[PDB]
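Participant: Below you'll find the structure I mean.
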There are 2 protein chains.
Amino acid sequence: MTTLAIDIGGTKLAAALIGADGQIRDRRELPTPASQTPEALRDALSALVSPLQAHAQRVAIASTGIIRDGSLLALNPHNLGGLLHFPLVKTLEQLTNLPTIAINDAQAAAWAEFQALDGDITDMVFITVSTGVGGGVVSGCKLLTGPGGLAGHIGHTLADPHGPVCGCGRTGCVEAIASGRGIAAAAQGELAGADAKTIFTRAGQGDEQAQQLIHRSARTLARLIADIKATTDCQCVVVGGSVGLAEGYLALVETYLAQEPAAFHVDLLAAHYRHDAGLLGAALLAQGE
Amino acid sequence: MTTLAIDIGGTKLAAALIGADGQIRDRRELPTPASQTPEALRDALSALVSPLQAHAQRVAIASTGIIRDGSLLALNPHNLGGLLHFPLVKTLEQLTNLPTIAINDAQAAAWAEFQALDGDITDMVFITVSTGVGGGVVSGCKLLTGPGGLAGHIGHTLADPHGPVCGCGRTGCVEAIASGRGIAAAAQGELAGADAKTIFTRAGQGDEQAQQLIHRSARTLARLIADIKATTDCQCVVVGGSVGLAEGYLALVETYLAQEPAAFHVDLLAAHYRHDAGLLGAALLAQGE
Ligand SMILES: [Zn+2]
Ligand SMILES: [Zn+2]
């Protein structure tokens with residue numbers, strides 16, 4: 001059995017063929033349509049999966065946003081345009097005639113990271129810090145998606161009631177402070193307008209402000225991890241994404257978490273997959289269907 | 001078959017016989033020993049359950065603090081004295097010769113509250129606000145205890161990084177602001193020294209400081225509920241405890257939650273059980289054993 005694995009992001013629509021061995025084969029890519037209409041996405045998904053769909057027996061989609069009742073939702077619904085409640089699972093099922101599942105991309109990535117761990121771990125939380133902050137919760141070897149697909153949206157838990165307004169509408173989410181976008185938005189002076197990448201580079205050269213923006217991110221993430229430990233009693237936390245995997249970042253988080261009381265401590269690990277974890281995690285979930 | 005349900009708290013040790021009908025029968029009570037030695041707790045438990053133990057098939061203990069490997073832990077290990085790592089399950093097993101389970105009291109209460117709900121809810125979070133703040137998470141009709149018995153400790157998640165220091169050692173926990181002890185601790189002027197009950201009365205009479213202390217607690221709890229919704233995707237939140245059940249309190253929490261973006265909204269319900277939910281929950285959890 002081969003899974004047609006799809007990753008639906010904001011900028012790119014990716015698809016691959018993944019068999020039982022978990023290898024990524026025939027990796028295809030298309031840009032995400034600028035026009036956010038249901039017709040345009042159905043066109044782009046059909047075009048993306050055509051040359052692959054005869055070689056697969058089931059479809060699995062990792063999507064940015066929220067999947068509820070097989071349909072596309074977001075924390076800021078206005079960002080989807082005409083794609084709000086787009087029937088994502090039904091669309092593929094019509095286009096391919098193949099059984100289809102859809103999950104949030106950070107939930108998909110979480111499952112992949114969990115399966116990459118040793119067999120003794122039953123409870124794990126995954127956090128990705130990139131442009132945004134996403135998460136996924138595994139409890140008793142089961143991925144928690146939630147009845148509405150929201151579970152693990154830990155980037156949108158509170159970091160500071162007097163912090164910046166987040167894109168979701170809340171004041172002071174973890175994401176508004178700790179993400180690459182929040183790091184960049186807090187930048188003043190000669191750092192104003194620089195992206196997270198540049199800021200990490202400047203911090204590497206001993207730029208004090210750049211360093212503090214990153215310390216603030218890592219401190220925010222450490223407190224989140226303490227929160228999640230208190231809530232879920234996870235046995236380890238896997239940290240990924242372009243910010244999360246940036247050199248020295250995990251060490252910073254670990255150092256700040258160590259300052260919390262011993263009961264809130266949890267083992268931290270670097271993400272095993274740098275790329276394509278959503279694609280992989282989606283295919284792995286489709287194997288248990 | 002009948003469960004010898006036990007509730008171990010800071011002040012009082014309670015025990016009852018509870019059959020399949022859920023009727024609390026032959027309820028007894030004893031004060032918790034001031035000398036926190038294992039010998040004194042063993043004696044006080046032995047005395048409490050000796051008239052009941054010949055009429056039960058199993059023991060179930062709802063306990064304050066943390067239950068890890070059948071032993072007593074807390075978020076402040078110094079607060080247990082010689083009772084840190086007290087082999088709670090083992091003690092009962094030796095005293096009664098009955099199969100014994102132990103669980104956190106708020107986790108116990110959560111399970112009872114979940115069962116008293118209608119059949120459609122699969123995902124529920126329980127929050128109790130009294131002297132402290134405790135919780136329990138039910139996901140997919142299963143109570144999440146956590147591998148170390150921690151899960152659902154939502155009173156000790158972050159409310160404000162510049163908030164008051166909590167008894168667990170963290171700065172700015174929900175509990176340190178929103179709980180009855182949190183409300184009493186922030187009272188200034190003539191209000192200083194008044195308990196949460198007095199503060200609640202004076203608030204209803206138009207005392208602006210007292211009202212601010214309760215508004216602050218209600219607002220803090222709303223933000224916690226928004227966090228928990230983001231993390232668990234719970235379908236409803238049941239709120240209990242002397243503070244949580246206080247007149248007007250839940251409606252105020254509900255008002256504050258409604259100011260958050262729509263995705264963070266979740267139905268709030270008053271606790272079905274005002275007393276003895278721990279005993280009931282423990283016996284209910286013992287039934288599925
Ligand atoms: Zn947010
Ligand atoms: Zn605390």
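So how was this one determined? The header says X-ray crystallography, 2.2 Å.
Every residue, even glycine, has its Cβ placed from backbone N, Cα and C.
Pasting the relevant annotations from Swiss-Prot:
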type    : residues                       : note
BINDING : B:5-12, B:132-139              : ATP binding site
MUTAGEN : B:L84 to P                     : 12-fold increase in catalytic efficiency for glucose phosphorylation. 2-fold decrease in catalytic efficiency for N-acetylmannosamine phosphorylation
MUTAGEN : B:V138 to M                    : 6-fold increase in catalytic efficiency for glucose phosphorylation. No change in catalytic efficiency for N-acetylmannosamine phosphorylation
BINDING : B:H156, B:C166, B:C168, B:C173 : Zn(2+) binding site
Participant: What does DSSP call B:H156 (Zn(2+) binding site) in the simple three-state scheme?
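Facilitator: Where B:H156 (Zn(2+) binding site) sits, the three-state DSSP reduction gives helix.
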Participant: Looking only at B:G9, B:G132, B:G134, B:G136, the binding-site residues on record, which one has the least crowded Cβ, with the fewest other Cβ atoms within 10 Å?
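Facilitator: Among the binding-site residues B:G9, B:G132, B:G134, B:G136, the sparsest Cβ neighbourhood within 10 Å belongs to B:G9.
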Participant: Binding-site residues B:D7, B:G132, B:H156: which sit with Cβ under 8 Å of a chain A Cβ?
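Facilitator: Checking chain A against the binding-site residues, the residues within range (Cβ-Cβ under 8 Å) are B:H156.
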Participant: Give me the count of other Cβ atoms within 10 A of the Cβ belonging to B:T11 (ATP binding site).
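Facilitator: The answer is 8.
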Participant: Cβ under 6 Å from ligand 2: which of the binding-site residues B:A5, B:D7, B:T11 qualify?
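Facilitator: Close enough to ligand 2 is none of the binding-site residues.
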Participant: If you count, for each of the recorded positions B:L84, B:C173, the other Cβ atoms lying within 10 Å of its Cβ, which residue has the minimum?
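Facilitator: Looking at the recorded positions B:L84, B:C173, the Cβ with the fewest others within 10 Å is that of B:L84.
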Participant: Quick one: of the binding-site residues B:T11, B:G134, B:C166, B:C173, which has its CA closest to the CA of B:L84 (mutagenesis position)?
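Facilitator: For B:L84 (mutagenesis position), the closest Cα among B:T11, B:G134, B:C166, B:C173 is found at B:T11.
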Participant: Excluding B:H156, B:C166, B:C168, B:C173, please set out which residues of the same chain place their CB within 8 Å of the center of the CB atoms of the Zn(2+) site, keeping sequence order.
Facilitator: B:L75, B:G155, B:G167, B:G169, B:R170, B:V174, B:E175, B:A176
Participant: Under 8 Å Cβ to Cβ from B:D7 (ATP binding site), same chain, six or more residues apart: give me those in sequence order, or none if nothing qualifies.
Facilitator: B:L13, B:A14, B:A15, B:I61, B:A62, B:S63, B:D105, B:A108, B:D276, B:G278, B:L279, B:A282
Participant: Output, ordered by sequence, the same-chain residues six or more apart from B:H156 (Zn(2+) binding site) with a CB under 8 Å from its CB, or 'none'.
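Facilitator: Looking at Cβ-Cβ distances below 8 Å from B:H156 (Zn(2+) binding site), excluding near sequence neighbours, one finds B:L75, B:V133, B:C166, B:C168, B:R170, B:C173, B:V174, B:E175.
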